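Just below is one structure, and these are the notes that go with it.
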Amino acid sequence: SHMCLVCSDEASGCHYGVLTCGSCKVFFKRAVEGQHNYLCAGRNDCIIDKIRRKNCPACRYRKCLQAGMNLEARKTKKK
Amino acid sequence: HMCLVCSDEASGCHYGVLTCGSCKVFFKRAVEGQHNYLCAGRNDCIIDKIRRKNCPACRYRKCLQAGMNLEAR
DNA sequence: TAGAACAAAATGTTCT
DNA sequence: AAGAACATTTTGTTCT
Ligand SMILES: [Br-]
Ligand SMILES: [Zn+2]
Ligand SMILES: [Zn+2]
Ligand SMILES: [Zn+2]
Ligand SMILES: [Zn+2]
């Protein structure tokens, strides 16, 4: 267990509840805090991996949610 | 009137094709620079004004296929 | 019409 | 672990 669950690159730790690399960490934070009105140019199942994760922010963010990322994971594991 | 690659607003005829300024500039960069664009779908993404930034592989392919060529005039 | 430059958006890394 | 600040990459506009 040492892979990012969103893009399958090398995980750098748990962030927002999920083992992810640092790039998905800050992507998710930015997506959750701001606008994430993204539009898939395919069929909403683009392949999110180390080279292609730049391609589709819409599917990357759905992959984050699917993997379970959530901003209040910190205060969550406190319960 | 409208870009042949991404359906944005065509600014004129660039490298052989009626394209927009985004696509014009994207095209030169694609062929001159070196990157390896890989499609994350099915090699058939939708390239419109918003989605053109998502898949440079498909955008680039659309460019070539629409006849864009650095050598034209 | 093409380039250059400039500017902005989107992604990723370091935190001596 | 979470997040700021820094840094890069990628895209788009404008002014030659
Ligand atoms: Br920078
Ligand atoms: Zn990742
Ligand atoms: Zn997608
Ligand atoms: Zn275009
Ligand atoms: Zn594509």
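Along the chain as shown, the residues are counted starting at 1.
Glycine is no exception: its Cβ is also placed from the backbone N, Cα and C atoms.
Long-range Cβ proximity for A:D45 (mutagenesis position), meaning a same-chain Cβ under 8 A and a gap of 6 or more residues, is found for A:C59. Under mutagenesis, Swiss-Prot gives A:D45 to R (Swiss-Prot position 481) with this note: Disrupts dimerization and decreases transcription transactivation.
According to Swiss-Prot, the mutagenesis experiment A:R52 to Q (Swiss-Prot position 488) carries the following note: Loss of chromatin specific function and reduces chromatin remodeling. Abolishes interaction with SMARD1. DSSP assigns A:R52 (mutagenesis position) to a helix in the three-state reduction. Summarising the environment of A:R52 (mutagenesis position), the number of other Cβ atoms within 10 Å of its Cβ, over all protein chains shown, is 20.
One entry in Swiss-Prot concerns the mutagenesis experiment A:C64 to Y (Swiss-Prot position 500). Its note says: Abolishes interaction with POU2F2. Under the DSSP three-state reduction, A:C64 (mutagenesis position) is assigned to helix. A simple way to gauge crowding: the CB of A:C64 (mutagenesis position) has 26 other CB atoms within 10 angstroms, across all the protein chains here.
When other Cβ atoms within 10 Å of the Cβ of A:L65 (mutagenesis position) are tallied across all protein chains shown, the result is 14. For the published mutagenesis A:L65 to P (Swiss-Prot position 501), Swiss-Prot gives the following note: Abrogates DNA-binding and transcription transactivation. Abolishes interaction with POU2F1 and POU2F2.
Proximity to chain B, defined as a C-beta distance under 8 Å, is registered for the following mutagenesis positions out of A:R52, A:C64, A:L65: A:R52. Separating the Cα atoms of A:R52 (mutagenesis position) and A:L65 (mutagenesis position) is a whole-number distance of 18 Å.
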